[PDB]
Number of protein chains: 4
Amino acid sequence: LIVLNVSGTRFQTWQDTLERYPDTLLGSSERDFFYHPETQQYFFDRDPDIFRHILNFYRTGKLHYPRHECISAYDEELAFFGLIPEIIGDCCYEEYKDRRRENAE
Amino acid sequence: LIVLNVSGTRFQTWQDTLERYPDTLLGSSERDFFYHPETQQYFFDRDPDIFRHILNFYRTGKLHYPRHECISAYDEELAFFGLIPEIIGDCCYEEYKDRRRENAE
Amino acid sequence: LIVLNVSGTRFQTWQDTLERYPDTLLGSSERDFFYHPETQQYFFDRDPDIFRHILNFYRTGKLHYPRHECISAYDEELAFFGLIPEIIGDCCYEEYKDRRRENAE
Amino acid sequence: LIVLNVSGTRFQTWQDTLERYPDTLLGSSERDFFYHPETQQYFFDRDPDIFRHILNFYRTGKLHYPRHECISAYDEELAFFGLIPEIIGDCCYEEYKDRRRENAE
Ligand SMILES: [Zn+2]
Ligand SMILES: [Zn+2]
Ligand SMILES: [Zn+2]
Ligand SMILES: [Zn+2]
């Protein structure tokens, strides 16, 4: 089990799970830069709520978008972790698309 | 106390509570497959936020649906844990029904 | 510091804080029934998300209502912990009032 | 790593991060008053959900506003931690502005 500590919030996943998408922060060597030997875990000073959506992506290969979250904050987390371009699931695509436009008016 | 670790988020309930609904993942032997002897807890690489609704069901025998959550992601968690068919409480039935239709258009 | 473990989610407050409102579950002797000597903490198999609003009440003497939460589930937690009648802050009163009516139609 | 325990919820950040904005509770000596030597961490009996937005501010110098949260409860947390005046990001400014007005009608 890999421990991904995001601003105090403990997340845990498998190395194999993350390796599913090389070519992202967590699935590549970029992750090494955030490791803390002393604690045997990776630390990220990022938003712990939005991170749930980042991690979930590794299992489904799909992204869900939380309506209640700010679209800018959401996109920033995707950009940071390398989920680019964003592959939003059909279930969430329209709302994400609509919010992006509204935010850009 | 049974520890249900969902992607790093610790949940705890009673064995008796889960046994209330046999014929679901958590209330049956299916759960054994997710146990980790080394840590004395069960691990699930599933969504930790939506899991609250799964667990709550065992106490009430009823399900609540979070409006802010994606209906597809919600249903996927129900399908995974065996809460099938979903028994949504009257308080949440209509919104769940409406969202399911909208998502299927 | 008093540890209030709600379905795996750790909450911590002061005994003095809870004693502010006698005549509620947490501020009275009713709480003793949920104590676990072995762990030096109280356990509640209740909703860990809604509990934030219960605890917050002790500091302000006022209650906030989360729009995204199901009003029935919300009221059930208030009923369980003895926050009766509910003293919803003016900031949240109307929405709570509106949702209660809608849920009762 | 600095541990900021908010009502039982563990948050962690860097001293350098907090020092970015002197002239706030967390970035100044005001923080000392909340330290607990016995546990080597700071304790705050405040809302653990809204705190995510407080902490995030230190990294971006910008604030996001959660639509689902009560605007009064939100502003109270900003006032308490000294994020005054609030510097809401453009992405969230309008909604925050609108909600403030609605709450003041
Ligand atoms: Zn979705
Ligand atoms: Zn409901
Ligand atoms: Zn309020
Ligand atoms: Zn924003």
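Sequence positions for chain B are given in Swiss-Prot numbering; the residues included correspond to 42-146, in order.
Cβ coordinates come from backbone N, Cα and C, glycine included.
For the mutagenesis experiment B:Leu66 to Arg, the note given by Swiss-Prot reads: Abolishes expression. Swiss-Prot documents B:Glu71 to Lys as a published mutagenesis change and attaches the note Abolishes interaction with KCNIP1. Listed in Swiss-Prot is the mutagenesis experiment B:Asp73 to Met, annotated as follows: Abolishes interaction with KCNIP1. Listed in Swiss-Prot is the mutagenesis experiment B:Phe74 to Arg, annotated as follows: Abolishes interaction with KCNIP1. In Swiss-Prot, a published mutagenesis experiment is listed as B:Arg93 to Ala, annotated Greatly reduces expression and changes multimerization. Experimental mutagenesis at this site is recorded by Swiss-Prot as B:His105 to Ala, annotated: Abolishes tetramerization and assembly of a functional channel. Taken from Swiss-Prot, the feature Zn(2+) binding site covers B:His105, B:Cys111, B:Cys132, B:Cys133. B:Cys111 to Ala appears in Swiss-Prot as a mutagenesis experiment; the accompanying note says: Abolishes tetramerization and assembly of a functional channel; when associated with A-105; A-132 and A-133. A mutagenesis experiment is reported in Swiss-Prot for this position, B:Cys132 to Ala, and the note states: Abolishes tetramerization and assembly of a functional channel; when associated with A-105; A-111 and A-133. Among the mutagenesis results in Swiss-Prot, B:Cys133 to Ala has the note: Abolishes tetramerization and assembly of a functional channel; when associated with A-105; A-111 and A-132. The residue drawn here is the original one.
Annotated features taken from Swiss-Prot, shown on the structure.
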residue: B:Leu66; record: mutagenesis position; CB count, 10 Å: 19
residue: B:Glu71; record: mutagenesis position; CB count, 10 Å: 13
residue: B:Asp73; record: mutagenesis position; CB count, 10 Å: 8
residue: B:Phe74; record: mutagenesis position; CB count, 10 Å: 8
residue: B:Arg93; record: mutagenesis position; CB count, 10 Å: 22
residue: B:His105; record: mutagenesis position; CB count, 10 Å: 21
residue: B:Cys111; record: mutagenesis position; CB count, 10 Å: 22
residue: B:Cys132; record: mutagenesis position; CB count, 10 Å: 19
residue: B:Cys133; record: mutagenesis position; CB count, 10 Å: 21
B:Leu66 (mutagenesis position) and B:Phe74 (mutagenesis position), Cα-Cα, nearest whole angstrom: 10
Residues among the mutagenesis positions B:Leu66, B:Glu71, B:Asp73, B:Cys132, B:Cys133 that border ligand 1 - Cβ under 6 angstroms, in sequence order: none
Mutagenesis positions whose CB lies under 6 angstroms from ligand 2, from B:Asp73, B:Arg93, B:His105, B:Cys133: B:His105, B:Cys133
C-alpha spacing of B:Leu66 (mutagenesis position) relative to B:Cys133 (mutagenesis position), in angstrom: 23
Integer Å distance between the CA atoms belonging to B:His105 (mutagenesis position) and B:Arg93 (mutagenesis position): 10
Inter-residue Cα distance where the pair is B:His105 (mutagenesis position) and B:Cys132 (mutagenesis position), in Å: 8
Listed mutagenesis positions (B:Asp73, B:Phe74, B:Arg93, B:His105, B:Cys132, B:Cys133) that sit near chain C [CB under 8 A]: B:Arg93, B:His105, B:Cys132, B:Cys133
Filtered mutagenesis positions - B:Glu71, B:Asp73, B:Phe74, B:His105, B:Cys132, B:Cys133 - keeping only those with Cβ under 8 Å from chain A: none
